[PDB]
Amino acid sequence: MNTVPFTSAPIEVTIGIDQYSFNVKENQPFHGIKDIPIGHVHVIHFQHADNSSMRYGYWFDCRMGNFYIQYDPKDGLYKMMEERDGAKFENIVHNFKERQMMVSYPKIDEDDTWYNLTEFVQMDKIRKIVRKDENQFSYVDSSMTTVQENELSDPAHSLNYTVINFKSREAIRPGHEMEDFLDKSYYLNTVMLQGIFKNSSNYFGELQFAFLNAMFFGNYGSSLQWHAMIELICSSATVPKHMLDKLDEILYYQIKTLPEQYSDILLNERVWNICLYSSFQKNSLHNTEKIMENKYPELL
Amino acid sequence: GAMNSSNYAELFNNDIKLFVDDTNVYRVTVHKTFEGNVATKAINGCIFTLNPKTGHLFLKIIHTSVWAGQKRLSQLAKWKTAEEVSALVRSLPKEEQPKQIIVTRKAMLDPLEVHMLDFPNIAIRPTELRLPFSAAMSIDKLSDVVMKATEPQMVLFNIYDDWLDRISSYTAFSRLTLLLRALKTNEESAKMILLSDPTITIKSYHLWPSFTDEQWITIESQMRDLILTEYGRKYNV
Ligand SMILES: Nc1c(Cl)ncnc1N1CCCC1
């Protein structure tokens with residue numbers, strides 16, 4: 001069980017770790033988060049008390065290094081930092097856990113929510129969507145735009161999600177215009193799965209990462225990307241049976257986890273009604289359709 | 001964006017554009033089967049592709065063989081329309097290709113957009129106008145060439161005859177839409193108006209009678225009466 005210690009908490013802030021969150025008062029004696037489950041990516045995220053504008057945070061995997069959070073009073077945010085001195089990291093951390101100045105990652109043992117939300121999410125892929133190669137962890141915030149959004153301005157600070165566009169030459173084979181537009185199987189299975197993503201795991205990993213950035217940072221381009229990747233599967237007549245079954249599980253847990261009060265902005269009526277009720281796969285997402293109907297029947 | 005009363009004059013500027021109407025592409029007669037069920041029989045159709053500035057009409061005849069063995073024909077018709085429009089554009093020299101295509105029904109937007117991906121600089125636009133181009137099959141010579149076709153065929157017409165020698169495009173388009181609106185509201189009366197005076201004839205190479213300027217004012221007047229009337233006969237006013 002790993003640890004992300006904190007130098008201090010000089011400004012009042014709501015801190016999230018994965019789907020959990022807690023309030024830290026200005027200069028409260030807080031020195032980090034312990035007992036973080038090894039084997040999954042994690043996200044630690046922040047909303048300042050004084051400016052709920054800009055939620056921001058860091059995707060990381062404790063297997064890839066020792067990381068601590070230190071406030072920067074010049075740039076005005078909590079920064080993730082990698083300590084190369086493993087003994088100095090250990091020496092600093094042992095002081096913090098003995099003085100009990102850390103919160104514990106509060107994993108209920110029955111609970112598989114985080115695994116189910118990050119099943120296919122790899123750090124190596126995150127780092128290709130979020131380009132900043134001198135760090136092993138990845139910063140995301142509410143304002144960052146996607147490569148595709150920049151097409152329709154600063155590229156260093158972009159989310160390089162895979163561009164999906166249903167009215168594009170990549171999506172539409174010359175001479176199969178109607179066929180490819182109404183049944184997107186060739187775009188899903190040949191262009192995207194076999195060609196770009198290589199397998200369904202990488203596709204699902206990007207889908208899950210896009211949802212999580214939408215949920216935790218309210219990142220609009222991420223929400224667009226999540227819905228587009230759902231719609232591409234639902235609009236395909238020919239989808240491997242294992243992908244549909246896993247998609248249903250993936251979406252079920254995303255909808256289960258979404259804040260009840262954020263469904264108004266984060267869920268696109270058209271995509272969900274088309275996916276659950278008109279698309280080829282209208283019948284293939286039983287768990288997702290049940291939780292949607294019992295939790296957000298207004299949207300439908 | 002959409003074409004409407006406010007940007008109406010853009011139709012007559014010097015940027016090449018085409019209206020595309022698909023309302024007569026897929027045409028059926030509905031009838032009873034021996035078992036007393038209902039079935040459709042397709043008849044020949046046409047795409048109505050019109051340059052509103054020059055009057056050039058690219059009438060692609062849609063022969064019933066297009067539909068053989070196909071499902072969801074009303075949906076296919078929109079894609080067949082977009083395929084034939086795209087083929088027409090590709091067939092034209094670059095300096096003749098349109099800069100905008102205006103579809104009269106919004107359901108044509110995505111089919112045409114997808115077929116025109118190779119032409120990113122051709123704007124595909126809807127319109128808020130309720131244009132009467134469905135009535136093009138009330139023009140006798142157009143209806144005749146469609147019904148007589150035994151294979152796919154493109155036939156070229158000037159729907160303005162020689163009007164542009166005497167009037168502007170704007171005026172010619174206004175006359176055309178009034179004629180077609182009349183024909184759509186009451187075809188019999190409309191056609192009676194147009195052929196009442198046997199001295200006025202339709203030239204072999206024209207679609208409409210050879211009216212003098214003064215006779216056109218009278219004809220135009222009578223068509224507006226018909227439309228106002230039928231609107232009374234219909235709403236009781
Ligand atoms: N290494 C550190 C750890 Cl592990 N936790 C907090 N601060 C640290 N920094 C060391 C240099 C200044 C702050």
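Just so you know, the numbers here start at 1 and follow the chain as drawn.
Any Cβ shown, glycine's included, is placed from N, Cα and C.
According to Swiss-Prot, the protein carries these features:
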MUTAGEN   B:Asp21 to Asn (Swiss-Prot position 1853)  Reduced growth at 30 degrees Celsius. Strongly reduced growth at 16 degrees Celsius
MUTAGEN   B:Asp22 to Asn (Swiss-Prot position 1854)  Reduced growth at 30 degrees Celsius. Strongly reduced growth at 16 degrees Celsius
MUTAGEN   B:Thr23 to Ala (Swiss-Prot position 1855)  Reduced growth at 30 degrees Celsius. Strongly reduced growth at 16 degrees Celsius
MUTAGEN   B:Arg105 to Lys (Swiss-Prot position 1937)  Severely impaired growth. Reduced growth at 30 degrees Celsius. Strongly reduced growth at 16 degrees Celsius
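Here B:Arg105 (mutagenesis position) is positioned 8 angstrom away from B:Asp22 (mutagenesis position), judged by their C-alpha atoms. The mutagenesis positions examined here are B:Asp21, B:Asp22; by Cβ neighbour count within 10 Å, the least packed of them is B:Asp21.
Taking a C-beta cut-off of under 8 angstroms and a sequence separation of 6 or more, B:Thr23 (mutagenesis position) has the following same-chain neighbours: B:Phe48, B:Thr104, B:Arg105, B:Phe133, B:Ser134. For the recorded site, B:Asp22 (mutagenesis position), the DSSP three-state label reads coil.
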